[PDB]
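Only one structure is covered here, and it is reproduced in the block below.
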Amino acid sequence: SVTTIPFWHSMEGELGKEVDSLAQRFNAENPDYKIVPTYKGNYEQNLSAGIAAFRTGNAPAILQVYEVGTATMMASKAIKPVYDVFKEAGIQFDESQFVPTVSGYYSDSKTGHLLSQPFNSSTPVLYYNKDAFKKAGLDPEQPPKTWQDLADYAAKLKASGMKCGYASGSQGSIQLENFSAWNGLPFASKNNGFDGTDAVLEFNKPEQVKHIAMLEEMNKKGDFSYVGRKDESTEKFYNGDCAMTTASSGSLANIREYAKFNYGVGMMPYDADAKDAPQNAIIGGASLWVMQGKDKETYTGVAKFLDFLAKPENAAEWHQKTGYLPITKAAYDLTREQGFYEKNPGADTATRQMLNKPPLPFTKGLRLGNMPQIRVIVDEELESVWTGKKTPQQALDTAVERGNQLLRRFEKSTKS
């Protein structure tokens, strides 16, 4: 037989074509199953569409869902954990192959087993202009390792004639979520939400407040430019406006294509005063969920497809062609062995950040309900610091209080 396996996703353009190519290869290699990818819209649209279809008995078998939708999928009663899909298919499933801070975001807090499989994963890194560094008398092979050094570098790069020292983008919440994990701090109680829906937000502590205050001082001096339009920080970097920026690891391919200068990619700076720093970064992007209600041939095909995506050759290909992270340690090692990092300098930096230290219980990821709305609140409150409306402490306190109201609404929504 050939079992058709619908896979609904949000990958447009060339990324969608790569999804199609992988499905076509899987289908050729596994002739009893036919993965059928369909683009269903953006992340919010695909999540809504998949759940609504599940309610009427017409869900796809596989649904790509962004990282901030994880709590929603867990509360939906609509998913079969990936670990269970493999077990019920009778297919061996080695969860240790994944980079632990990539699969960790999507794993069960009690058992460690995978609930959904990381698909397109990213993390923020530091892009920097090596030619600008040289002109400022900095070592182009030594990007700043701490925020304190970054502030000094930004001042020297501005003074040497760069229009902009350091730019950071609209993604303020993602930067503060990563700041907390990378500095060894919880963003929320209950191990970053993993241990329950009674978690509360905790990112208004001294290190976060100090970090935002530092950025605000840099802002006041003209050394930090907050540029809040989507991807504006990346464009200001690759256009030569900004000497340094923190942006998604997935932006490297665009940077390599448009930058008219020698760029480098460093790990995120950390707070020099934070004892546990640098710790580990956390992922963004999306994962693949498997829907309930399907037959055994469907789940066998799903398991085989998820396995295929994680095989070293296909996981390496994915990382090399799309710019997303290698989801497995074997895919990273293979990519290196193939010389790809000599042709694409800096494309290994993000993985090295993911493996910097083994994660703490509260640095595996962030698991909060209503997280899309919490991110907007955090983004807004940080924007109020840059405008001079609020102090760092006032903004983070406000974001914690407003965000906690969202967490409580989500918690009550799960109660019968």
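Heads up, residue numbers simply count up from 1 along the chain you see.
Each Cβ is built from the backbone N, Cα and C atoms, and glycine gets one as well.
Counting Cβ atoms from all protein chains shown, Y43 (sn-glycerol 3-phosphate binding site) has 19 others lying within 10 Å of its own Cβ. Taken from Swiss-Prot, the feature sn-glycerol 3-phosphate binding site applies to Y43, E67, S122, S248, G285, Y324, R375, supported by experimental evidence.
For the recorded site, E67 (mutagenesis position), the DSSP three-state label reads helix. The Cβ of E67 (mutagenesis position) has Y105, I283, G284, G285, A286, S287, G365 as same-chain neighbours under 8 Å, each 6 or more residues away in sequence. As a published mutagenesis entry, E67 to A (Swiss-Prot position 89) appears in Swiss-Prot alongside the note: Constitutively active as a chaperone. Not affected by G3P.
In the structure as shown, the Cβ atom of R375 (mutagenesis position) sits within 10 Å of 20 other Cβ atoms. In the three-state DSSP reading, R375 (mutagenesis position) counts as helix. The annotation that Swiss-Prot gives for the mutagenesis experiment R375 to V (Swiss-Prot position 397) reads: Constitutively active as a chaperone. Not affected by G3P.
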Protein Cβ atoms within 10 Å of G285 (sn-glycerol 3-phosphate binding site), excluding its own: 22
Local Cβ density at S122 (sn-glycerol 3-phosphate binding site) - other Cβ atoms counted within 10 Å: 23
Other CB atoms within 10 A, centred on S248 (sn-glycerol 3-phosphate binding site): 23
Where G285 (sn-glycerol 3-phosphate binding site) falls in three-state DSSP terms: strand
